[PDB]
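Written below as structure tokens is the structure these notes are about.
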Amino acid sequence: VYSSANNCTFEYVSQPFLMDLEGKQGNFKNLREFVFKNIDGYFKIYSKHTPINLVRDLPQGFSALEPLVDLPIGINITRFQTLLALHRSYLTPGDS
Amino acid sequence: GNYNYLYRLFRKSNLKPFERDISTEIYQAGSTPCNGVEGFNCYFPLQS
Amino acid sequence: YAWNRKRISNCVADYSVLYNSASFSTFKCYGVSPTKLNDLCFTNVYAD
């Protein structure tokens, strides 16, 4: 992604264990829920994970999300975007 | 003479609690044409 | 405009060192009284 990051006021990383790397098709195994909000100079993130029975939509029932982290940002934030991961296989040429 | 400590002269709206903003686009008093240049009625954004 | 923010954590902090010190022109405290600081534990501390 980047040549260098000369400046980055905040930078952090969490624990190292693994999750699904490979390109495998199937049924949606789980649901990951998140809340991302910014208040008074800070960005707060929450989460909850569950395995799931049905594919298409968000499930019935209810459960709250626990807070993961609270970070000092200060940024006057207008927008956001979602990122996705790719998979290189022997089958695929593996090019951008 | 140390000028270095900069502060914000202008902004669209008031700052929020614990908010911070860098943007130093040249502010124009009224004629539109100046784009990213400090012209006659376009002044550098941040004072110190 | 750039104001720094430093998160302080996982330690013991003796506020009296600060309070006792001559070095500060103004000490004003909003939620707490300076003597009391030593008596408390903080969930998070930030030095803006």
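Residue numbering in chain B adheres to Swiss-Prot, whereby the residues present occupy positions 447-494 in order.
We read in the header that electron microscopy, 3.5 Å was used to get this structure.
Note: Cβ is positioned from N, Cα and C throughout, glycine not excepted.
The annotation that Swiss-Prot gives for the naturally occurring variant B:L452 to R reads: In strain: Delta/B.1.617.2, Epsilon/B.1.427/B.1.429, Kappa/B.1.617.1, Lambda/C.37, 19B/501Y, Omicron/BA.4, Omicron/BA.5, Omicron/BQ.1.1; Contributes to cellular immunity evasion and increases infectivity. For the natural variant B:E484 to K, the note given in Swiss-Prot is In strain: Beta/B.1.351, Eta/B.1.525, Theta/P.3, Iota/B.1.526, B.1.1.318, Gamma/P.1, Zeta/P.2 and Mu/B.1.621; May enhance affinity to human ACE2 receptor. As a natural variant entry, B:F486 to P appears in Swiss-Prot alongside the note: In strain: Omicron/XBB.1.5, Omicron/EG.5.1. B:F486 to V appears in Swiss-Prot as a known natural variant, with the remark: In strain: Omicron/BA.4, Omicron/BA.5, Omicron/BQ.1.1. Natural variation at this site is recorded by Swiss-Prot as B:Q493 to R, annotated: In strain: Omicron/BA.1, Omicron/BA.2, Omicron/BA.2.12.1. Quoted from Swiss-Prot for the published mutagenesis B:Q493 to N: Reduced host ACE2-binding affinity in vitro.
Structure with Swiss-Prot features highlighted.
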residue	record	DSSP class
B:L452	variant position	coil
B:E484	variant position	coil
B:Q493	variant position	strand
Candidates B:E484, B:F486, B:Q493 (variant positions) - the one closest to B:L452 (variant position) by CA: B:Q493
Chain C contacts among the variant positions B:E484, B:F486, B:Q493 (Cβ under 8 Å): none
C-alpha spacing of B:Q493 (variant position) relative to B:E484 (variant position), in angstrom: 14
CB contacts for B:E484 (variant position) [other CB atoms within 10 A, all chains]: 13
Alpha-carbon spacing, B:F486 (variant position) to B:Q493 (variant position), which is rounded to whole Å: 17
